2 protein chains.
Amino acid sequence: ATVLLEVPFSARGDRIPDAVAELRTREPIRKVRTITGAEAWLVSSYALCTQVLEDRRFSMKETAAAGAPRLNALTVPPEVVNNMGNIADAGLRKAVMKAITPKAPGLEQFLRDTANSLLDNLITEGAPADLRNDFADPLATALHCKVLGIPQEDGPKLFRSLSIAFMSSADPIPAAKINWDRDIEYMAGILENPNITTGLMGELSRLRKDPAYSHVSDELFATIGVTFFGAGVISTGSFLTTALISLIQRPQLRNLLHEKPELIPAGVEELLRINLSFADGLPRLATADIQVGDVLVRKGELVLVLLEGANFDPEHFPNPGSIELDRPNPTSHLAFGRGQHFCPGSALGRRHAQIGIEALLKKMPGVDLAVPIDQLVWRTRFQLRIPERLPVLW
Amino acid sequence: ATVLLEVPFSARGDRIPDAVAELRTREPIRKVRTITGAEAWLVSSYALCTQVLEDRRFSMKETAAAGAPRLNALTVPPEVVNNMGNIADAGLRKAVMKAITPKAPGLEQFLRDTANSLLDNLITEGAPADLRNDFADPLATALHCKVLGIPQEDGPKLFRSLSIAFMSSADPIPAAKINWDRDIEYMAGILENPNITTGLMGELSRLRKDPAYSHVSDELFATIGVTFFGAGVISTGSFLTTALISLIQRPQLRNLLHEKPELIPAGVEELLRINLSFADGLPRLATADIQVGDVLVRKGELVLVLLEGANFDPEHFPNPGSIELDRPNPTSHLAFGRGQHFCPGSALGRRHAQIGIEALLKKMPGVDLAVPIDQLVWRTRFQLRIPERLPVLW
Ligand code: HEM
Ligand code: HEM
């Protein structure tokens, strides 16, 4: 006798398990057990992943319901699971989205300057350098302070919540509430601070005092700041880190992008496609009985959309493990999700990675791992896959 | 068909695998495969572990021989594997050992002051606190700068070598050589620096200019500094970290030691006994054919002495998983090894942990984990077991 197949499969973010292709072939929707002991349906083909993400009867909001089968414990108040819906209902969606594009004058130059300063510091200090803790994550943090309009010096403390806030735990996490409440208080203070006039928080601060938003709660305004800082920083820092591993392990590609930096956007799209940063499938709760492939999913059941299932599906992306800069369907990957909950930071995430990679290749064209790849330490029981340190030489 | 049993079993340092007791019962010496692909004999009973450690025909030195079966790749030059032998041959053993006791006037007060300052800073900042990165490891680092006689401000850079220097890798690690060579250069400079007059390096600096040591190499003097700093810092920081987990998970014991701090030495001895800090068995190479239990170990074979095998052996320590402060054989554990290579820092390691625990319990009597214990992230492919962060509240 063997137990029901457990998820997640592996915390390693440098390779996809051979087992994913076998599951996709044999049983592209199949029952699994999550870390809480709940059962769920794991969906692993491009076709079925798209179907689930584009049918809102597979609900994000309802995953927060009391008594639902859970992927993991909430690390935010249950109403915050519906954050984007709350933003939309408040009439804030257009303004929030506009504030988090890469388009504000000076933003891209700020990114480039920041990346180059971080890299110059590493070069001065001498190899080895840790490209996660001393490049990708500080670049993400600096970017998001700028995007939010908050002081750069406040970034590190907000950043330090994230190793707990984005845990994927079987049980509630007391530290997550301590940090959440503190970070909310910080954002509430920002909204009251007359010096904060730019970025997302500057704009929210103005809208909060406009009559058209008089009955939008101060709680929601503060929540937008905490959620967007955290989601953006953890996702961009983690993606850039693991994209750098993918690049470093492909000297031919590294050299090509170094020689022809105009190809970096196409390279980043492929790096997004093959990215293993999301450690769990995206959760949804069925609100009706719905046929998904050979399975009739029942109302109240949990569905997990495995992004690397879709993104490595050879029926959609032939030779899926290879980075090919000339695919006919390059942005059709699910790295940013799909449907109602498609990532609102996608353009900013792309630009962060493009600029970070461009700067690194110019400054460190000889970049290579400084330890054997198996020596990287992969963070466990976390919503993202990342190496704790990324030691390189150049 | 199944593969030969692989070592190590688990990087988690908060619990011993049920499998260790089964191996000890069924096959207290048995064949395993190491991360390099080599075969080895894993020894897991107190009786057989002692036998191996007390027979120098199971040689530490010879593990460094070219072409030997390996537990892991060398991270130091092969001659440095025989460091203690080299020290003894140079006539330096007595002086080195004397410099690394906890006995120098002011040392214990320095430890207490340092621990209390670190804890006061955590209390000011507010929970959660990371007791590894912001307590145990800085306390270890500060201690070893003091013991060596080197500037406190030089500690962090030397410390940063350790996440690579103590890797347990299948292959050589290029960063380990970069850091090794740099740290040797640092210690060579210390030996030439007239300001360095105290501690281990102050004493070595004097002996280096004494006629009785004129033909001891400058390489060996520098090597003593790098090796003792690294071994001491990694071992004490890691032991204190995982001992704190053991304590925190035993509120009754925490409270008892808080109430009766005179029991802390007995508590630390039990914490040493149950400690899972060594991630691999201690390696030795047979230099003769030697009977160990039911196995005739052949010349040239690798033997791995599993310390938790010995220390959790119920035939030697009844109710081995329980901390009992009134055992009749309390220091007879193998936490510091046994025989020729018994830890030369044992007294200092004991005092570091005793003082750290005493200070923590006084300052944070309510100390508890701030995350569920399964959320700790255990470092992989490392010579020690440690959580990357240890989040607590109080
Ligand atoms: C390369 C970096 C990024 C990746 C790979 C990424 C990925 C994703 C994915 C897969 C989702 C969908 C979750 C689901 O459907 O369950 C998502 C949603 C989200 N992303 Fe991103 N993201 C990135 C960057 C950003 C940035 C820069 C921000 C904001 C500054 C951001 C904010 C959000 C938020 C707030 C959501 C939730 C949307 C909702 O619930 O409707 N992300 N992201
Ligand atoms: C609680 C903390 C410590 C623990 C648990 C510990 C454990 C051990 C063990 C098990 C060995 C034996 C290795 C073998 O036989 O293969 C050893 C050896 C050694 N220890 Fe420690 N140690 C600690 C603290 C220290 C300190 C504070 C120092 C120096 C300042 C130190 C320096 C060394 C050195 C240099 C060796 C190698 C001895 C040899 O090769 O003969 N250790 N230690």
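Numbers in chain A track Swiss-Prot; the residues on display, in order, are 3-396.
According to its header, the structure was obtained by X-ray crystallography, 1.1 Å.
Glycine too: its Cβ is placed from the backbone N, Cα and C atoms.
Noted in Swiss-Prot for the protein shown:
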BINDING   A:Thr77, A:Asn85, A:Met86, A:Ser237, A:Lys301, A:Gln385  substrate binding site
MUTAGEN   A:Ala233 to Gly  Has little effect on the heme conformation but significantly alters the environment of the heme and the affinity for azoles
MUTAGEN   A:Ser237 to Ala  Has little effect on the heme conformation but significantly alters the environment of the heme and the affinity for azoles
MUTAGEN   A:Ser279 to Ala  Has little effect
BINDING   A:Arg286, A:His343, A:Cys345  heme binding site
MUTAGEN   A:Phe338 to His  No significant change
MUTAGEN   A:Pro346 to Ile  Considerable effects on the heme macrocycle conformation. Mutant leads to a more planar heme conformation
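Structure coloured by features recorded in Swiss-Prot.
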residue	record	Cβ contacts under 8 Å, 6 or more apart
A:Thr77	substrate binding site	A:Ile166, A:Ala167, A:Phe168, A:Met169, A:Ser171, A:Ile175, A:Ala178, A:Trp182
A:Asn85	substrate binding site	A:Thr225, A:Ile226, A:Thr229
A:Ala233	mutagenesis position	A:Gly347
A:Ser237	mutagenesis position	A:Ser279, A:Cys345, A:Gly347, A:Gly351, A:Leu386
A:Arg286	heme binding site	A:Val54, A:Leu55, A:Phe60, A:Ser61, A:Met62, A:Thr65, A:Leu304, A:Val305, A:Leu306, A:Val307
A:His343	heme binding site	A:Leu55, A:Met62, A:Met86
A:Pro346	mutagenesis position	A:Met86, A:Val98, A:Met99, A:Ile102
A:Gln385	substrate binding site	A:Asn74, A:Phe168, A:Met169, A:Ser170, A:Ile236, A:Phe280, A:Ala281, A:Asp282
| said: Based on a Cβ-to-ligand 1 distance below 6 Å, what subset of the recorded positions A:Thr77, A:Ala233, A:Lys301, A:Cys345 would you report? | reply: A:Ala233, A:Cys345
| Here the recorded positions are A:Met86, A:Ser279, A:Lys301, A:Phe338, A:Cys345; which one has the lowest number of other Cβ atoms no more than 10 Å from its Cβ? | A:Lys301
| query | Between A:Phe338 (mutagenesis position) and A:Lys301 (substrate binding site), how far is it from one CA atom to the other, in Å? | reply | 26
| For substrate: widest Cα to Cα gap among A:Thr77, A:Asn85, A:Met86, A:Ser237, A:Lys301, A:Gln385 in Å | 31
| request: Compute the centroid of the Cβ atoms of A:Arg286, A:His343, A:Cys345, then list the same-chain residues not in that set whose Cβ lies within 8 Å of it, in sequence order, for the heme site. | output: A:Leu55, A:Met62, A:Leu284, A:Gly339, A:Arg340, A:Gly341, A:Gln342, A:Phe344
| query | Record lists A:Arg286, A:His343, A:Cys345 as binding heme; longest Cα-Cα distance in Å? | reply | 16
